[PDB]
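Engineer: Below is one structure. I have some questions about it.
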Amino acid sequence: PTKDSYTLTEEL
Amino acid sequence: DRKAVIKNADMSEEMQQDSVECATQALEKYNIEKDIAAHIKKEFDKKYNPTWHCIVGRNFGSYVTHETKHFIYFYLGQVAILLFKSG
Ligand SMILES: [Cl-]
């Protein structure tokens, strides 16, 4: 059973 | 002295600490991002069965599909680490 996810790094 | 900050996790609390530990040993051993990522990927394929994927760096966004309970995205110091199982 799967699921979709985002990630983003902190702004630099 | 790298501070662990978990930003988003769909993963049991034990594995989250295990993930942070294995990433800690990877940063202790390697300095290049792909090498850190390979260390975490291979150890998780072994300790938790295939198939894991790992991305290490300071500037990136992602969109991935992952088995439930097998996703973590955390900072170890200034380095960001995305670890997850798909397949
Ligand atoms: Cl994020």
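Just so it is clear, chain B uses Swiss-Prot numbers, and the residues here are 3-89, in order.
This entry, so its header tells us, was determined using X-ray crystallography, 2.0 Å.
Cβ coordinates are placed from backbone N, Cα and C, and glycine is handled just like the others.
Just lifted these from Swiss-Prot, have a look:
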type	residues	note
MUTAGEN	B:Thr67 to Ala	Abolishes interaction with PAK1
MUTAGEN	B:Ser88 to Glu	Abolishes homodimerization. Abolishes interaction with BCL2L11 isoform 1 and isoform 2
MUTAGEN	B:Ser88 to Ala	Abolishes growth factor-mediated phosphorylation. Increases BCL2L11 protein level and promotes apoptosis
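Describe the structural context of each listed feature in the structure shown, including burial, neighbouring residues and relevant distances.
Structural biologist: Taking a C-beta cut-off of under 8 Å and a sequence gap of six or more, B:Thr67 (mutagenesis position) has these contacts in its own chain: B:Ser88. For the recorded site, B:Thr67 (mutagenesis position), the DSSP three-state label reads strand.
Just so you know, the Cβ of B:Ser88 (mutagenesis position) picks up 13 other Cβ atoms within 10 Å once every protein chain is counted.
Classification of B:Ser88 (mutagenesis position) by DSSP places it in coil, neither helical nor stranded.
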